[PDB]
Amino acid sequence: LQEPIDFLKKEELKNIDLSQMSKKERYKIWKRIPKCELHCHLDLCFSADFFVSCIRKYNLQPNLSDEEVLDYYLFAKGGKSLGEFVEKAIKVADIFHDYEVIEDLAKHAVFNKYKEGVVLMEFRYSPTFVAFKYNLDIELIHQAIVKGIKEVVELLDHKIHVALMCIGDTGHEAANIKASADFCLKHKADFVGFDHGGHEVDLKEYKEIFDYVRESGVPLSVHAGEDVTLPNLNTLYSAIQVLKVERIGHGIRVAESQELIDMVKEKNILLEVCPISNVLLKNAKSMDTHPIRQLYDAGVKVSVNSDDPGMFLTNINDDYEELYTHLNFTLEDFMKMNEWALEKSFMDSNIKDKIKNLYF
Ligand SMILES: Nc1nc2c(ncn2[C@@H]2O[C@H](CO)[C@@H](O)[C@H]2O)c(=O)[nH]1
């Protein structure tokens, strides 16, 4: 009995010398890490090849080459801020033409995570973000995503487990947090959590909406402590103290306050760190100086996530490579962070226990 990837067992880790290896050989090791990913936006999760196929299926950029398409739409070379990312992402919504492309996107998103060695996958998406460009029905968007994920998961005999979060977001046409919350609870059978992304806002002004979702048994993980241009850390305090989140999207600015470090440790909150995203968006000065190292050393629970493989033309194993090369993270660290990720995942505990017994 065998599968394509020979996943790494924690007993085997000491026999692997990464110092011997070329980048190519390292990536074969990163692929074999049984990965649990908590923060990936399905609606911006795709390969370059998939993205360009969409643009050409609907004849959207006839005067542009394949490479010019990627430069025009995506964020692979990075930019100046989170604000610049959010506007760029709005252009990408050109591919949300119909429910068939959305299903295909979902299918290819799941399949590539499987190929990359992800065993536990919490995808998240924004109904309103997917719906606005072509005025789609969020009920049918959701139907397409659920169908695409289910079809690939069943084809793969559940060798990758996938769960879904709903994002209420700010920064695009037809954004609506309340409506997203209602939609999330309407489909709570399919959603394991609720999130806020886009522009980083102080979410205490939506206290009522988040209380209602949380109290309904849908746990919260929101984007907070990402955007370094904000003049204080109020969004982090509101996420932790008002929203009572179990996890924080990014949360890297927690590193700037000993009070917040102590608070997140005390409350067993996990920071869903997205290294490449932070660097490309200039929320970290460089990978050498990425806060994850200080946070890891400080005893804070952190995990590795890819965020937007489509926007950055990267995948999860790249984020692993960068942490190893620039910040000397080890296989033992990576295994530990993935077990934390498993523990803090919003997935059904029965499923999570099988994954734990199978890989950890
Ligand atoms: N703040 C923030 N929002 C993001 C990021 N990646 C995707 N999103 C948002 O998530 C939604 C799509 O899932 C859109 O509102 C995107 O702008 C990110 O790295 N930071």
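Heads up, chain A uses Swiss-Prot numbers, so what you see runs 4-363.
Every residue, even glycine, has its Cβ placed from backbone N, Cα and C.
Feature annotations, reproduced from Swiss-Prot:
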- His42, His44, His226, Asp310: Zn(2+) binding site (BINDING)
- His44, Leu45, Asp46, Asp172, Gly201, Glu229, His253, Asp310: purine D-ribonucleoside binding site (BINDING)
- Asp172 to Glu: Loss of S-methyl-5'-thioadenosine deaminase activity. Slight decrease in adenosine deaminase activity (MUTAGEN)
- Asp172 to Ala: Loss of S-methyl-5'-thioadenosine deaminase activity. Slight decrease in adenosine deaminase activity (MUTAGEN)
Between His226 (Zn(2+) binding site) and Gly201 (purine D-ribonucleoside binding site), what is the CA-CA distance rounded to a whole number of Å?
8
Would you identify the secondary structure of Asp46 (purine D-ribonucleoside binding site) according to DSSP, in three states?
helix
Those same-chain residues, other than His42, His44, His226, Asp310, found with Cβ within 8 Å of the centroid of the Zn(2+)-site Cβ atoms are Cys43, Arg127, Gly200, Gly252, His253, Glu275, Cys277, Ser280, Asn308, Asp311
Listed recorded positions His42, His44, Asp172; those within 10 A of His253 (purine D-ribonucleoside binding site), CA to CA, turn out to be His42
Identify, in sequence order, the residues in the chain of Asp172 (mutagenesis position) that are 6 or more apart from it along the sequence and have a CB within less than 8 Å of its CB; answer 'none' if there are none.
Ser129, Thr131, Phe132, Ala178, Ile180, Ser183, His199, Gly200, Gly201
DSSP on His226 (Zn(2+) binding site), three-state: which is it?
strand
Report the binding-site residues (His42, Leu45, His253) that meet this criterion: Cβ distance to the nearest atom of ligand 1 under 6 Å. Use sequence order and write none if nothing qualifies.
none
